[PDB]
Amino acid sequence: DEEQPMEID
Amino acid sequence: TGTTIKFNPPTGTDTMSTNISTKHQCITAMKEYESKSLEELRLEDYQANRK
Amino acid sequence: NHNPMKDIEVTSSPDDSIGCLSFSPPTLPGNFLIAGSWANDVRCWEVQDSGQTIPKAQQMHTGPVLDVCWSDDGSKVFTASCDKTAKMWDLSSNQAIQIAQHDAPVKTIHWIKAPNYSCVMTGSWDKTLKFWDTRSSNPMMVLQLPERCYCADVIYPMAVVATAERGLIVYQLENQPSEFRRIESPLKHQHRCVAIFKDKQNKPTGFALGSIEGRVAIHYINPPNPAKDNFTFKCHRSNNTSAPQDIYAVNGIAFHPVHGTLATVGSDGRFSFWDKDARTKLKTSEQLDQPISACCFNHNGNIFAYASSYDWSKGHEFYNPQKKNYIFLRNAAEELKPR
């Protein structure tokens, strides 16, 4: 799949 | 003991800066259940035959 | 629909929801998979390089099996159950004996191979962490936990235990198990899964921790700038839509043994692959018609096993004994290679 940035707190 | 109380997802808020509204789709997020674990509740249901 | 990823199904899968998975060590030739279920059984399949599964043996507890693990030589399988006991299961003879007893269900079981000792560690809802030599009925060591044990992991020389009420403790294991540090937990809601990860030299260096609120924490034991080097990230959520976001529980976390990347499986019925150094999401599966209850890797990281099972995330009313459970196998070595 498609590498994406993480949603970091 | 057990999950006799109906499941009702708690409402909350998170950020994505703008807040967004959220639903906690896990029973132990409820106040009636927050002091027990998923497995703990399930065993309690099994021992009472609430399947 | 049941298998949206078109992955391989383990034939003769458990009758009830699957609680735990475990692959054989590298000291065993080939690959053997163990699963405990809520029908009180422990089962063992041989996975074959072609992908075919062969059921090899089954043992029995008197209550649901919550955890399983192997011994370093791959000769014994250890099982932990809600009947408040844990068993040692000799595969060649197919006999199993009791080696541990608690006052509450036994949530976690791990094998410690230290240069100078070997034992089984059990973590239980009776708020104790106990270690057994598998010969004596008396535990070799007993430590008190801050509340009920919810999940744990071991990679010598380190152990991590997470409990109810955000209890989080790291253990040092050299010579004799001892409490190393009580961590002020980075998560604010129920702890659910923990997995230890190693540094560039195969040295255990920190852990990943999953809560019920769609969050995983990355925690280094001793980093140079903990404010920036430790972090949490959101996962197993819904979503272009203003409808409220649906937050599911993180059910399992496992690290790929060679790439150092990680997998998480969730009550949302998906698995996601992650690179915690690049802080990126590598893949997310399609949705399965029920939660993913557990996951794990084989010894060389060429089989990703995940279990499709209800997890009681919505209580008793959403349980369908009618509905089948599966264990799926996926080759995700290339999928989990960084960059």
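For chain A, we keep the numbers from Swiss-Prot: what you see runs 53-61, in order.
If you're wondering, the header gives X-ray crystallography, 2.8 Å.
Each Cβ is built from the backbone N, Cα and C atoms, and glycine gets one as well.
What Swiss-Prot says about the mutagenesis result for A:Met58 to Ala is this: Loss of interaction with human NUP98-RAE1 complex which suppresses the mRNA accumulation in the nucleus, the down-regulation of protein expression of newly transcribed genes in the host cell and blockade on nuclear import on a broad range of host factors. In three-state terms derived from DSSP, A:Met58 (mutagenesis position) belongs to neither a helical nor a strand segment and is classed as coil. Around A:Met58 (mutagenesis position), no same-chain residue six or more apart in sequence has its CB under 8 Å from its CB.
Among the mutagenesis results in Swiss-Prot, A:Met58 to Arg has the note: Complete loss of binding to the NUP98-RAE1 complex and IFN antagonistic function. The residue drawn here is the original one.
In this view, A:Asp61 (variant position) is surrounded by 13 other Cβ atoms within 10 Å of its Cβ, with every protein chain counted. The note that Swiss-Prot attaches to the natural variant A:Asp61 to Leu is: In strain: Omicron/BA.2, Omicron/BA.2.12.1, Omicron/BA.2.75, Omicron/BA.4, Omicron/BQ.1.1, Omicron/XBB.1.5, Omicron/EG.5.1.
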